[PDB]
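A.B. asks: I am attaching a structure below and will ask some questions about it afterwards.
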Amino acid sequence: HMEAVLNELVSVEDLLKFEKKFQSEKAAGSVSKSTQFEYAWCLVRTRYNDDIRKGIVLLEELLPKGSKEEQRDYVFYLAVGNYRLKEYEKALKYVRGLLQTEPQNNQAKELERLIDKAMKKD
């Protein structure tokens with residue numbers, strides 16, 4: 001419970017920090033891929049559905065711009081975002097594709113197990 005409390009307060013701090021940085025950089029010119037990512041990452045972990053959807057959209061904008069390494073990461077967080085929105089089919093499509101490119105990624109494998117467990121129980 002305390003761990004969950006720590007996690008929730010940190011997520012708020014994170015979101016506010018990167019929202020400011022993203023909006024600041026946006027007004028001054030092109031936003032860096034790093035800042036867009038950090039913000040999208042916080043967004044997909046938010047308690048609000050509109051933030052999660054915004055995070056998913058930002059990650060999708062980053063997809064055609066990133067390196068092979070970065071794109072694999074974007075797909076992972078796209079799976080996480082969709083999972084938290086209960087869009088299991090979309091989440092699974094991402095994860096399964098990620099497992100084909102990164103076989104040794106057990107975090108992706110654990111996410112697929114979590115999605116499958118969630119469909120069975122809930």
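One-based numbering along the chain as shown.
Quick check of the header: X-ray crystallography, 2.0 Å.
Here the Cβ of each residue, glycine as well, is placed from N, Cα and C on the backbone.
Below are the features I grabbed from Swiss-Prot:
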- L15 to P (Swiss-Prot position 14): Approximately 40% of cells display fragmented mitochondria (MUTAGEN)
- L59 to P (Swiss-Prot position 58): Less than 15% of cells display fragmented mitochondria (MUTAGEN)
- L78 to P (Swiss-Prot position 77): Less than 15% of cells display fragmented mitochondria. Shows greatly reduced binding to DNM1L (MUTAGEN)
- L92 to P (Swiss-Prot position 91): Less than 15% of cells display fragmented mitochondria. Shows greatly reduced binding to DNM1L (MUTAGEN)
- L111 to P (Swiss-Prot position 110): Approximately 40% of cells display fragmented mitochondria. No change in binding to DNM1L (MUTAGEN)
A.B. asks: Could you state the whole-number distance in Å separating the C-alpha atoms of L92 (mutagenesis position) and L78 (mutagenesis position)?
C.D. replies: 10
A.B. asks: So if I draw a 10 Å sphere around the Cβ of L78 (mutagenesis position), how many other Cβ atoms end up inside it?
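C.D. replies: Result for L78 (mutagenesis position): 24 other Cβ atoms within 10 Å.
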A.B. asks: Cα-Cα, whole number of Å: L59 (mutagenesis position) versus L78 (mutagenesis position)?
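C.D. replies: So the Cα of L78 (mutagenesis position) lies 7 Å away from that of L59 (mutagenesis position).
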A.B. asks: Determine, to the nearest whole angstrom, how far the Cα atom of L78 (mutagenesis position) is from the Cα atom of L15 (mutagenesis position).
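C.D. replies: Between the alpha carbons of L78 (mutagenesis position) and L15 (mutagenesis position) there are 17 Å.
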A.B. asks: Would you count the other C-beta atoms found within 10 angstroms of the C-beta of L92 (mutagenesis position) for me?
C.D. replies: 18
